[PDB]
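*Asks:* Take this structure, written in structure tokens, and hold onto it; I'll ask about it next.
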Amino acid sequence: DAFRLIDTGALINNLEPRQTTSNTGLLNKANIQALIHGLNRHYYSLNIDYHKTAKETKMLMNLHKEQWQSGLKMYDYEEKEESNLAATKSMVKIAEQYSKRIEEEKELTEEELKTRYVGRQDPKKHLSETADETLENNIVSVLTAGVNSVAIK
Amino acid sequence: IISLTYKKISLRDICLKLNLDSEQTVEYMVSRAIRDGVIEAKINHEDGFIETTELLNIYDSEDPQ
Amino acid sequence: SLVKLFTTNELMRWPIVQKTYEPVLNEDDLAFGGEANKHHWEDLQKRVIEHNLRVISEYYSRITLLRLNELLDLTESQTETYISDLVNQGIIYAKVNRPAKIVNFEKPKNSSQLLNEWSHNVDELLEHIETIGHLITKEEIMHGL
Amino acid sequence: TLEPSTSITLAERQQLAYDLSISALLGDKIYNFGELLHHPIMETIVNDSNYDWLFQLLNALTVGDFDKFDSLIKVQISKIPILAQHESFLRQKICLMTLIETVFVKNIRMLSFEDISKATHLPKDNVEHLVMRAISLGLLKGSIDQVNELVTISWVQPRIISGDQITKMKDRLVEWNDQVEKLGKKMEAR
Amino acid sequence: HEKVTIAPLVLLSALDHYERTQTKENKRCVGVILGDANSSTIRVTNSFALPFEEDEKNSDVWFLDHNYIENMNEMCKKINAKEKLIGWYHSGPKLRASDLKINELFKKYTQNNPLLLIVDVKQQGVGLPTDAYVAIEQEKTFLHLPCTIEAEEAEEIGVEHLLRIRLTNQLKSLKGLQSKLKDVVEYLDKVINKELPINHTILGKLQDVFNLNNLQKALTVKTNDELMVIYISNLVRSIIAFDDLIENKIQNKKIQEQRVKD
């Protein structure tokens, strides 16, 4: 947050709402929500934007985008699997129970064509929770098979 | 049916159960069963008994994939 | 040297070393066990077999039982007596095949293959890119000058 | 390797090389007698007057004849059996390192008691107990098989020699060359 | 050995003053770094440049003013007192007598061994635009410590907001495979054939990778037992692929219900 002194904001001083993104303060919510309209003094009209040059653009892409994987290659694949060796066999088995235990609870509401247990949001609970679980199993299946694959005798 | 019961069975033991003709007749017919890979066994003429070549343990191969 | 010998001791010269030099063993005054010579050739012989058989598993993975009796100076019936005591006391473990006379190491299967033995391959590919990547500059310094 | 430090005359270099020679006779550590070849030691001395003991032991490892070196030495170093014991160890260490990359191009790790018998000029009974002595000293890690008569040992200690493994390091990358196509094109197509 | 950890704020801040001075290829910029060198992991939390002048025709000509360094250390005591001078960096790919002789000059004000840094302005190849080099008195040789890039929670995400799956992760695998090929072939061919450099000291470390299709064919029989875990992964995945038919069959009731309402 920056600050710009408006001096006398009574009548005919200058037009702040021109440059970029002005006329904020909808209802009582602005930033911390305690400032609302008047903000600090005579509506200093906070606006801040960033920029990147040609050198700063290639620097961030080669350093930090989401996580830093650069500088070394096959270690990030193996070390993630090696530390998880006892965990992967466990996580596949542990999440195997919790996957069906959710399917064995909310899914039983909708069975026949008519209404029995009066399912409402129950059939949609086990669908969204187990949607990523079936995806994570396919991801670790390729990673576990891919690292040991690709040559290395 | 008779091959799955006895892994190693004598040549004359098959003719007694099925009332076949002779030993030379059954020797030709057993060779017809493993043609397509059904029984998957071998015939020992000098040893005198038919031995099954299936050790199971097929999971170590690519068949599950 | 006798303590460190137990690693490389084949028990071939064991009766020779005790006979040539016998300061604390066969002829002694203080801390002298046995009536005369009998407990010195027994208790000392039982210990050196335990120390020798311990490193055999770390060296010989598969050894013939007929050859094992020559290294430990025992017989077929005597060898099974000492190896059974070390396993019962939790010292070492090995394979004893009575009809085939084959003594193997019997590597434990608790490693579960990929879950253990493959975890040692990290330093194989860790010292490749990290090392050569450090020596790229050194190559230009030696040849450039 | 230091030229400026330890500045001595030519006569003192032969006396210094004599201490370097007798020190390596009684132990196998730090490579072998061929280590001083590339170092400015063996090249700064004379090939006669019993100063060639370092050069004679270079080819004696491959030939495997103790009588050639024993006739060119004196009674001082020949009366100790340690000289003959550690000399035969360096002869085996060359063969023990052939299990990974020396000769075989396929990097197949195998050794038999018959191959080491002809290299060390020893029968099958002596080579079984001789391998254990080399492992117990901390040279290489591994075990053997008496039932199938096989020796399984990895490779740890590097050597100073070159030219044997140079061709294979490129040949092992040739197998990587044929692997750039199939998985390179199919991955980009996805 | 030791380790090096440099935040991304230090790396990009060193590149900015390079262009702001309009420094061409004939000139290079030299600067100093701050952090804690006492532990085994060297951390660089700050950096400052210096008015470095060098002649392009002579490697023995350099301009280094310690009075600006003495003043810089006094100015940092009023900002961050926990930071001390752990070494110095410089720009340019080339290493000449200018940067080699000044390594002992910064040693007077640096308690630990000054950590040398080569900041690549063009960012040519792989990652790590800056390499951390350390020198030994015993013969001198430039060795690279395991330099890593790490920052705090607010510093790592801060650059993410300014910059802003399985197939993409496999794309970086092939780039690492060619790194194994291109690094060995180019380096090994230089030692052999024409112009043999003094070597066999490095060769011992190179062949140390090859002993342990680069690894072992002796486990091929045992590999099938190691591959069993991969076959086990397909046991459940066959049902996981069938688990997608669970939702696929439940979603059939929705459209069938739409035909009833229609």
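All chain A residue numbers match Swiss-Prot; in order, they span 154-306.
When the header is checked for method, it gives electron microscopy, 4.5 Å.
Quick reminder: no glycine exception, Cβ is built from N, Cα and C everywhere.
Among the natural variants that Swiss-Prot reports, A:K208 to Q is described with the note: In strain: NRRL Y-53. Quoted from Swiss-Prot, the note attached to the natural variant A:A239 to T states: In strain: NRRL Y-53. Quoted from Swiss-Prot, the note on natural variant A:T262 to S is: In strain: NRRL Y-53.
Give me the local environment of each listed feature.
*Replies:* Residue environment of A:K208 (variant position) contains 15 other Cβ atoms, counted within 10 Å of its Cβ in all protein chains. In the three-state DSSP scheme, A:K208 (variant position) falls into the helix class.
The Cβ of A:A239 (variant position) has 13 other Cβ atoms within 10 Å, all protein chains considered.
Every protein chain shown contributes to the tally, and the Cβ of A:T262 (variant position) ends up with 17 other Cβ atoms within 10 Å.
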*Asks:* Where does A:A239 (variant position) sit in the DSSP three-state scheme?
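*Replies:* DSSP call for A:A239 (variant position): helix.
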*Asks:* Chain E sits near which of the variant positions A:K208, A:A239, A:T262, counting only a Cβ gap under 8 Å?
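*Replies:* The answer, in sequence order, is A:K208.
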*Asks:* Please report the distance from the Cα of A:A239 (variant position) to the Cα of A:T262 (variant position), rounded to the nearest angstrom.
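*Replies:* About 36 Å separate the Cα atoms of these two residues.
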*Asks:* Among the variant positions (A:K208, A:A239, A:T262), which are close to chain C, meaning C-beta separation under 8 angstroms?
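*Replies:* Near chain C: A:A239.
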*Asks:* Which whole-number value in Å describes the distance between the Cα atoms of A:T262 (variant position) and A:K208 (variant position)?
*Replies:* 59
